[PDB]
Number of protein chains: 2
Amino acid sequence: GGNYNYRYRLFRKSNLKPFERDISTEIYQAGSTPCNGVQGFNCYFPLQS
Amino acid sequence: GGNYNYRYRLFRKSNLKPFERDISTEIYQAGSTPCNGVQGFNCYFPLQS
């Protein structure tokens, strides 16, 4: 059926430092509209399976 | 930059009848525990971009 329980980050405001950990799960606003925690246009979840 | 505005359904309890429109956005339960509106382990969003 496929393993869909492994994910990875796909979006961030900036890069990451060496040996740095990011665990925050916030909606990524890639446009000019307040997402307000709404998954939609220019509002993409930062994790992909 | 990649187009992400298009999504398609990936999981459903059953198949679709001919000429059917589905729009429900509900967390899917692939395991034996309630999802409780959290896309965590064995609980995946139905739409993929």
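Shown for chain B, in order and in Swiss-Prot numbering: 446-494.
Including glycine, each Cβ sits where the backbone N, Cα and C put it.
For reference, Swiss-Prot has these:
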type	residues	note
MUTAGEN	B:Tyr453 to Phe	Decreased HLA binding to NF9 epitope. Increased binding affinity to human ACE2
VARIANT	B:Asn460 to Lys	In strain: Omicron/BA.2.75, Omicron/BQ.1.1, Omicron/XBB.1.5, Omicron/EG.5.1
MUTAGEN	B:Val483 to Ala	Increased resistance to neutralizing antibodies
VARIANT	B:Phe486 to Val	In strain: Omicron/BA.4, Omicron/BA.5, Omicron/BQ.1.1
MUTAGEN	B:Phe490 to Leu	Increased resistance to neutralizing antibodies and human covalescent sera neutralization
MUTAGEN	B:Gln493 to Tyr	Reduced host ACE2-binding affinity in vitro
MUTAGEN	B:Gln493 to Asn	Reduced host ACE2-binding affinity in vitro
B:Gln493 (mutagenesis position): which of the recorded positions B:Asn460, B:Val483, B:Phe486 have a C-alpha within 10 angstroms of it?
none
Sort out the sequence-distant neighbours of B:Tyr453 (mutagenesis position) for me: same chain, 6+ apart, CB within less than 8 Å of its CB, listed by position.
B:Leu492, B:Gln493
Please work out which residue of B:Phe486, B:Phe490 has the most C-beta neighbours within 10 angstroms of its C-beta, and give that one of the recorded positions.
B:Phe490
On a count of neighbouring CB atoms within 10 A, which of the recorded positions B:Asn460, B:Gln493 is highest?
B:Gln493
For the recorded positions B:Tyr453, B:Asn460, B:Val483, B:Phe486, which ones lie near chain A, with a CB less than 8 A from one of its CB atoms?
B:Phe486
Assigned conformation of B:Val483 (mutagenesis position) - DSSP reduced to three states:
coil
How many neighbouring Cβ atoms, not counting its own, are there within 10 Å of the Cβ of B:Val483 (mutagenesis position)?
9
About how far apart, in whole Å, are the alpha carbons (Cα) of B:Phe486 (variant position) and B:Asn460 (variant position)?
24
